[PDB]
Amino acid sequence: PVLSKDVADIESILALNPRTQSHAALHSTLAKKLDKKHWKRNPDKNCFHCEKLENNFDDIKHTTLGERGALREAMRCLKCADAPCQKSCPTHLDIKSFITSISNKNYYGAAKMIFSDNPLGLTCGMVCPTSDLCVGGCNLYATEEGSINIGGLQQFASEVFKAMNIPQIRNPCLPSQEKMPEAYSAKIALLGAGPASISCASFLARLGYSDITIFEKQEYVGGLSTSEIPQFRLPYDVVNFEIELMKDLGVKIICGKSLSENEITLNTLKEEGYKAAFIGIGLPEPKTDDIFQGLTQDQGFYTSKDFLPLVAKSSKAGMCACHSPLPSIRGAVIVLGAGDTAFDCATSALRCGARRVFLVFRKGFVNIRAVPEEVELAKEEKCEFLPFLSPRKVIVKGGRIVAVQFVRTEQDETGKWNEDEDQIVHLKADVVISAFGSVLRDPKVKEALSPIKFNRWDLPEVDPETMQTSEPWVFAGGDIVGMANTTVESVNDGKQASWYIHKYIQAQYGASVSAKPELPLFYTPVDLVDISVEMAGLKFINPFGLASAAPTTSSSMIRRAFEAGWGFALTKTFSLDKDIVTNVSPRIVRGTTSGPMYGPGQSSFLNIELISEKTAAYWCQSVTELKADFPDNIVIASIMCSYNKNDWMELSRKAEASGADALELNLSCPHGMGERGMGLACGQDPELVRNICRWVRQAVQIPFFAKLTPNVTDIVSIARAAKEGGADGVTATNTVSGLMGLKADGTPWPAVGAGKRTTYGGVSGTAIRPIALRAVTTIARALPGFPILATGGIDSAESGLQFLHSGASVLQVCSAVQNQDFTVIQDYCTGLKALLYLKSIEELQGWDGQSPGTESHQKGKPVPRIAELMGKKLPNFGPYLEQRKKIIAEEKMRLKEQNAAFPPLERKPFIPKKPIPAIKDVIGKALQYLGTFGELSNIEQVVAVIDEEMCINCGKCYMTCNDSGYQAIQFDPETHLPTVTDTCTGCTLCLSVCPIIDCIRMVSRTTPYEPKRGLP
Amino acid sequence: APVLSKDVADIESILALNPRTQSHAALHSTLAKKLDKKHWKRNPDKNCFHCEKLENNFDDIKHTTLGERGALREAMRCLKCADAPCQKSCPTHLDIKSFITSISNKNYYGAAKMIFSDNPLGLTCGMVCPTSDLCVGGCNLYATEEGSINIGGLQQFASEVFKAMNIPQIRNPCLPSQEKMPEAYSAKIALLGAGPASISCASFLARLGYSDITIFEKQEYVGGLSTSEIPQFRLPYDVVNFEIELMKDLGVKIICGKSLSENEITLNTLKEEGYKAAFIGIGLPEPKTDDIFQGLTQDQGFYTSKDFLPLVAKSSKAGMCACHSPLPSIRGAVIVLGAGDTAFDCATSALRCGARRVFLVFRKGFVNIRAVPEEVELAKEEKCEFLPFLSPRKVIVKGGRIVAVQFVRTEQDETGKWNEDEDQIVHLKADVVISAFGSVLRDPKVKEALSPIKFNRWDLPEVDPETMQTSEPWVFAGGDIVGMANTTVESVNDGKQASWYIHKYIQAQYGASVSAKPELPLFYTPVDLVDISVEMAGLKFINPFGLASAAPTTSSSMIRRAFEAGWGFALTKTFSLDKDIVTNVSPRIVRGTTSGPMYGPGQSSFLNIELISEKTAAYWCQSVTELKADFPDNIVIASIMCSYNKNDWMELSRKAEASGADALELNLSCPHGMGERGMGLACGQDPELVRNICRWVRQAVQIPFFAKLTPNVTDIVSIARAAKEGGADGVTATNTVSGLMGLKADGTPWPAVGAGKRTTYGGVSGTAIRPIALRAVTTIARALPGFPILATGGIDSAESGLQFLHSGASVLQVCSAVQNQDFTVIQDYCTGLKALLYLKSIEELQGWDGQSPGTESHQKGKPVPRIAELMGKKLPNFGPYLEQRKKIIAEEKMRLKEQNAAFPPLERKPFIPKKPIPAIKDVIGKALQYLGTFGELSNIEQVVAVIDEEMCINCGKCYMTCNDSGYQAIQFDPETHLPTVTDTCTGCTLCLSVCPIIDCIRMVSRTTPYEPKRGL
Ligand code: SF4
Ligand code: SF4
């Protein structure tokens, strides 16, 4: 047969494979009109009908992220200096740092940074109106691709930490309870269990106060987060999660107790010995209108204060002991107002079975104060909007509302608003929901706050800086003060109040506090993990250090690195005065190794930089200064001489004498003849390496390490030469010999001088990580126990741990700091603590480090595991999507009677059930899996299998198998769903190109396997 | 000395905004946060009730416009899907996959050629297509959190680049010379109306070869609604002109001032004058009117959209008219009636005329608005008001001017039927009224001129919807006039569809048949005539691109399909003698981690542990015979491997020669000896072994052969020299780099084979190893000038291919870019290389880098206003500074108004090549002269960085990179977040390398005295 031609069966499987076309395509406009609907993904502009949402409380947020999408967005963030997003965050979150942590896969460290400044961090990630806060200031707004989804990233990192089931601990900088001064046992009362009080009580507990009680009126906790924000924006178990973190600190909550003239008053608090009080009861009553007096819920009328708690009680499992039904909202619904509560009323009414929702407001569209986040949800659910209408009268017939009459408004000269008596609208309705805002009106509650001063807004007056009322021992914050409009501002009110309550209580016991306010960070048991390590007789407080390179250009930069937390540092390579050099410029350029992606996260750099331009006298004085001020931080002096015994002995002794803990020998100097085509660098010839090491070993008594080039046939040869010469370890590796490319006219970059000259340079960064990782592993297997200092693409705790697993003991970093700044050390440390701690948790063994097992999702939202949706060839577009939504909707209806909510889950943390590993316990554990090719099994073959529910129908697996594989994948012409057939060889290309993490998995082959031989 | 390792006061203060690690939570009162948010605001303010001023401001407001930086990033993101649904959803069926692929590869000519092949109005459409209802509505990436691709903006960018290139369209180069075309092609063809439908029809007819095509246009201007009504701030008029001149390149004639009308042009007069075919493309020329508006005049303030929008167009589009038109003075309140897309253009255009307020008033509800959300968003963002459920009834006129319009309320019932309530009236004040009720064909003289064709119930010409033929077989019709098309792209498609069947009709009238499958020609320019052949080692290649010996050449049927796609040459997968049969393991090919957790397209590397071909030598030898029989012009090179055995290498090389291989490639990867005498394990790492193998093969075969080198050697030049001494005719540089691609957090590797989860060192391929392959190719070409080089290692575009040619290679092998995609990238590489060579002959484009225009100062890809008071004033694009920029820009627009001069739109004439177009032999090795030793690099010509404040996006990355990786030389202003490079810059170039805006930072000659920093 013709071996170079596909048989019919294979020609058929390739039917959809791309081919170069030779003509323009003919398709009629009508034919295209009919075919458009088959593929449609987004809303149809011609559809006027709301999709049925009855009793559907699934997440409708556009900002929710799964891990794949979060990692992408986190790498996109520029991680800016003095970031404007943080300035625009009411709780001043270090967004630069937590997003950096996410891009580094360090989700614990992101959450810790988030909850450090905001103890309701998962709530706020979900509900902050970020367009009017952090996101509104994002520098990436000045790009076509737009601002960063800060809220969703906050939500993602915080969800992962929640799944970790790790508890908050007592501030570990505090003395033992025993030894705490008596002022910290002061009895503290907080009123109302909402965001304001939860924040305040948390920070007070962080400071060490041991007798903190929140008195809550209702039998549920969390305030409006629980009673009114919809389940389909904020799930109740988020609220429960953040309450339990606060309770880990010892804060008490007593439900069913009210601030009210006949119960809790300031007077009674004072009679019972309380030393300070925080008022965070919010705005508990609806703003009402005379037009609606006497209307009952059963006639069809609700305020937002009546309607939203009813819906929350029915849909939020565990909110109440009573299971309660969903309100019977049938027919046409009018929502009054254009604030953000009105839009939640409109969307919640759809969940209760409304046929039609009208939002009616008295001003225009240009006057809607609602954030567009919120407006879009109502718009995409086909609510109707009516402006310039003021209510005048509700029509009641036969005991139920039948219509509302309105008058038109308009804006005049002044801009003052008028009402047009002659211009009326008679709007039919069966239900009316007023969303006019909220107030504090109840005289009995107001009297319980006597005698604090109220302002003309009829709310307690406070000092905006301290949150103190006119009674020095009473503070207030949140909605009740009237400045906060958002959850995060109310959190910030309690946070601000916490410092000044603390100041007040200490002063009542005769003790002062610092004039600089200093609230503690957030802590868990992860932060107590020991990540020190011992290497070549030296003690490293953590395994991360700065490589000899541009971040160590000046010893003042090493100083700031140590102040930030880096365990050790290398001096930039320096030489004797005879060998002074002068750098050229330009000399450091971005790598082209991952295409034209500019800004953060460059996948490589190339440099043509020489040794330090600073003298040996400078570096030696500097090393002495650094070791004087930072005795616990390791300083290694990097030095270079030419091939000359007296110079190497002179320079090493000079550096030893200065107080270096150790030396690093830079083997990059060129030698004599070249001789046997064995490179021009000293470090390429094992005989020169061995001699150089022998010289230094004679001269000094401190440890010294030889820094090895990867640009050799066998690096194990030069490693063993170094050991044979006396070295105490090796550093693996320096940069890879390379050229970063040319402009289109042929001129290089870097291009030096008018002649546009370059020379070969050194490639660094994550593009050389496979090379340095191979070098470390290969030295670690050939020279067991020989200390290795790893260098090459280390940019995270996770990548660092790969190098530790491969035999290295400590971790040098250059390019990752070039891509950022010194503060990445805090990410690296908390990340490594979290990775070691997680090894002790049985319940998380299925995770890969800090990543949960990937489950079936679309757009990071869990696929409904319904019977009728699965196995049934329904991709997420076109008429198949319509059928999916019809299936989901009927199940939600079946879910309204098949009605359970009585198996929640006490949230108890995972306890370590094995000891937490130290660095010495993990070093070199990967080597057991490394071997020759003959040691790999060829009996145990795998095949690919595709999860249809996670597929996004791109066909890349199909194109890759067609033009780089075995033509083993069927791609359906109607559903664009792939299926791996039995001809799969398990090569694993398809999985490698798929854009959805874990959509394709390799599994053990169960059918007989036969290699394809072409001919017998 | 002082303290050398501490920053002096002046440095300390430069470092003021440098990130530092945090030990405490930050206290900031909520009030202070409210008062600081305003300073950093980038995006719209929900509290802003007030449109900025836009009178006489016709700048681009499109959300989708892209600069190169943004376009590359979005093109890189596209999944480049098989059987793409975006293309399914495009009415002209553009190959979106291909053209976006070309954009990601920097091949803007290829992208534009692919666009205009199927859409002769490709630039217009990229600007104005309602993509959310078309191609973007079907995009698979809608199913990710980051959302669908900006297809229109990508199409705009590539077409805009091609426009600047000033390359003309050429006559279809497959046609015979005009002199020997059949007589049928000289048939006189008439088209009526010079809008999109006729421009597209005439273009495609001219492509087919017809030489006598005339468009008769009623007005004095050409372009249809693209000219007369679509606003300048969405579609600049020079776009329309550019597309018209592309038509005229094909010889189509346009005659203005003559109408399809009684007493002018009629089908009867066309027939009598010998016209053989006619296409009616006159659109809908008249406004749909309402009896309520009878008698009202422009003087009173009434317009239809057909009156108003051409008035604004005439005044704002330079080159429409000879009449410098005064902008209609539209002061006060404007009512626009309707909610189709024309209404929204009237709204935004009214503001440009000085309207104080605009009311869009429509007779149904919001859910019933038919306009695409992109069009609505523009009016809503500019603060137009929207009034639903109003039907107009009376227009009140006082003092010769409209003073008000009064309406009645509309309503729906059960039946879905729309009623008007007489008792529910709105009296709205207004000075100007513009009806946007749609357009119609109503002139009796025009319809009469179409006699006797049949008209349907909507009084429109009936067509067969597949052929666009009217009831008269020689008369065709398309566009708005047929009532099917709603868009520019569908109108273009109507003319495209009609052109095939006009061709069929005309050829039949001259007694000739046409093919049963429609074959419209593609779009061609002189670039397509560029020769990209190359000779090397006695072999002729039709282009320099080939498939490397790898997974894309797993089977010979795959090679066959690659040759059918256009590939110049191909390597077999390495094969060997039967006794050397192997068996692959699995998994064995995985994705690179070299650029972080980015999944899907454009993987920066792969790692493989694959062996030689599992298929026999007999299969490969037979396959090479069949491929050479069927593709005599494509080079087939057999890749072969034996152990270090003379008889084996002679036997296998003779077998491959006898099969018909053009040449052989010796895979020097086999082991021999134990391996680390400085020369490792594989034969390719020892020069003596390479010399001997090449001697053996040279004795055995007379066809050329090349040794494939491994980069895993101390000195790759010595291996190339040894091969050359042994008789090789060239070297392939290089194979994969040995590496280990990473470990999971538990220490297991990937790939992991078997239950033991074992692995071995693999080979790294793709763009992450390009610097290594580029260096190897460069060092060989300089050490052994003229010795042929086949380059491999990360080649993924014509641009990167030319880098390797410039560096001394003659041909280019690809593997990983195909694994990332499919075989059809070859068409991108060929057109890209043609364009790069063509442009080297164009004097006017000498400032570009290849196909990249020089970067002009921009924000979000829109050129910043060159206004004096806007420049150097320290006005970043946020906060109170943005608001000042907006005032200054609007004042300048106003000064440009009261002087109404300047109407000189440059006439368009193509750039002529001034020297011959370079061949491949012209460019080979031409960059090598820029390489040198370090000692030939000048240290007297230093540079410094300089920042363009107008392009900056205020991230401070330059600042943090210079602070923690440089010389603390940048001042970052704490209020404006603008950086300034100071005189302490060393030109190291790190800041430029990390900046996210292409060319925002430039390295310029240093003009101040330079002292290296010696610290001493
Ligand atoms: S594992 Fe390889 S052979 Fe199997 S379907 Fe994927 S690409 Fe094809
Ligand atoms: S890195 Fe570029 S965009 Fe960012 S502040 Fe510096 S110059 Fe501006």
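Throughout, chain A uses Swiss-Prot numbering, with the displayed residues spanning 3-1018 in order.
Method of determination (from the header): X-ray crystallography, 2.0 Å.
Backbone N, Cα and C define each Cβ position, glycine as well.
Among the features that Swiss-Prot reports, [4Fe-4S] cluster 1 binding site is placed at A:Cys79, A:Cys82, A:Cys87, A:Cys140. DSSP assigns A:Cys140 ([4Fe-4S] cluster 1 binding site) to coil in the three-state reduction, outside any helix or strand.
Close to A:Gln156 (mutagenesis position) in the fold, though at least 6 residues off in sequence, lie A:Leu95, A:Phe100, A:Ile116, A:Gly123, A:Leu124, A:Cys126, A:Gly127, A:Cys130, each with a CB less than 8 Å from its CB. The [4Fe-4S] cluster 2 binding site annotation in Swiss-Prot covers A:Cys91, A:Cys130, A:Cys136, A:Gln156.
In this structure, A:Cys126 (mutagenesis position) is part of a helix by DSSP. What Swiss-Prot notes for the published mutagenesis of A:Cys126 to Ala is this: No effect on enzyme activity. Reduced iron content.
In the three-state DSSP classification, A:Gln156 (mutagenesis position) falls within a helix. In Swiss-Prot, a published mutagenesis experiment is listed as A:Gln156 to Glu, annotated Loss of enzyme activity. Reduces iron content.
Record note (Swiss-Prot) on the mutagenesis of A:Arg235 to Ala or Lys: Loss of enzyme activity. Loss of FAD binding. A simple way to gauge crowding: the CB of A:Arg235 (mutagenesis position) has 17 other CB atoms within 10 angstroms, across all the protein chains here. Taken residue by residue with DSSP, A:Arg235 (mutagenesis position) is part of neither helix nor strand, so it is coil.
The substrate binding site annotation in Swiss-Prot covers A:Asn609, A:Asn668, A:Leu669, A:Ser670, A:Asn736, A:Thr737. When secondary structure is read from DSSP and collapsed to three states, A:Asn736 (substrate binding site) falls in the coil class.
One entry in Swiss-Prot concerns the mutagenesis experiment A:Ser670 to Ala. Its note says: Strongly reduced affinity for uracil. Reduces enzyme activity by 30%. Its Cβ placed at the centre, A:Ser670 (mutagenesis position) has 18 other Cβ atoms within 10 Å.
The annotation that Swiss-Prot gives for the mutagenesis experiment A:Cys671 to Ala reads: Reduces catalytic activity by 99%. Using a 10 Å radius centred on the Cβ of A:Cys671 (mutagenesis position) and all shown protein chains, the other Cβ atoms total 20.
Looking at Swiss-Prot, you'll find the mutagenesis A:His673 to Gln noted as follows: Reduces activity by 50%. Neighbour list (A:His673 (mutagenesis position), Cβ cut-off 8 Å, at least 6 residues apart, same chain): A:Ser644, A:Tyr645, A:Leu682, A:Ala683, A:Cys684, A:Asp687, A:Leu690.
The annotation domain '4Fe-4S ferredoxin-type 3' is assigned in Swiss-Prot to A:978-1007. Here the domain '4Fe-4S ferredoxin-type 3' (A:978-1007) has long-range neighbours at 15, 69-70, 856, 875, 877, 879, 942-950, 952-960, 962-963, 966-972, 1014, meaning same-chain residues at least 6 beyond its ends whose C-beta is under 8 angstroms from one of its own.
In sequence order, A:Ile97, A:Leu135, A:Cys136, A:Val490 make up the list of same-chain residues 6 or more apart from A:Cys91 ([4Fe-4S] cluster 2 binding site) whose Cβ falls under 8 Å from its Cβ. Of A:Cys79, A:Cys136, A:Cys140, listed as binding-site residues, those near chain B by the criterion of a Cβ under 8 Å from one of its Cβ atoms are A:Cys140.
With respect to Cβ neighbours within 10 Å, the binding-site residues A:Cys79, A:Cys130, A:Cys136, A:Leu669 differ, and A:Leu669 shows the lowest count. With all protein chains in the displayed structure included, the most crowded Cβ environment within 10 Å among the recorded positions A:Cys82, A:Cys87, A:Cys126, A:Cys140 is that of A:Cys126.
In this structure the alpha carbons, written CA, of A:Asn668 (substrate binding site) and A:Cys82 ([4Fe-4S] cluster 1 binding site) are 34 Å apart.
A:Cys671 (mutagenesis position) sits 40 Å from A:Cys79 ([4Fe-4S] cluster 1 binding site), taking the C-alpha atoms as the reference points. Sequence-distant neighbours of A:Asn736 (substrate binding site) (same chain, six or more apart, CB under 8 Å from its CB) are A:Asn668, A:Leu669, A:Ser670, A:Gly685, A:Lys709, A:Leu710, A:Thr711, A:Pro712, A:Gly764, A:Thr793, listed in sequence order. Cα spacing between A:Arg235 (mutagenesis position) and A:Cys87 ([4Fe-4S] cluster 1 binding site): 23 Å, rounded to the nearest whole number. Note: the CA-CA distance between A:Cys87 ([4Fe-4S] cluster 1 binding site) and A:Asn609 (substrate binding site) rounds to 33 Å. Counting in whole angstrom, A:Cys140 ([4Fe-4S] cluster 1 binding site) lies 32 from A:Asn609 (substrate binding site) by their C-alpha atoms. Distance from the CA of A:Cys82 ([4Fe-4S] cluster 1 binding site) to the CA of A:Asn609 (substrate binding site) is 24 Å.
Our reading of the substrate binding annotation (A:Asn609, A:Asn668, A:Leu669, A:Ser670, A:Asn736, A:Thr737) yields a largest Cα to Cα distance of 17 angstrom. There are 27 other Cβ atoms within 10 Å of the Cβ belonging to A:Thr737 (substrate binding site). A Cα-Cα distance of 28 Å separates A:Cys79 ([4Fe-4S] cluster 1 binding site) from A:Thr737 (substrate binding site). Within the domain '4Fe-4S ferredoxin-type 3' (A:978-1007), the DSSP-based counts of helix, strand and coil residues read 5 helix, 8 strand, 17 coil. Calculated from their C-alpha atoms, the gap between A:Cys82 ([4Fe-4S] cluster 1 binding site) and A:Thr737 (substrate binding site) amounts to 28 Å. Under the three-state DSSP scheme, A:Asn609 (substrate binding site) falls in the strand class.
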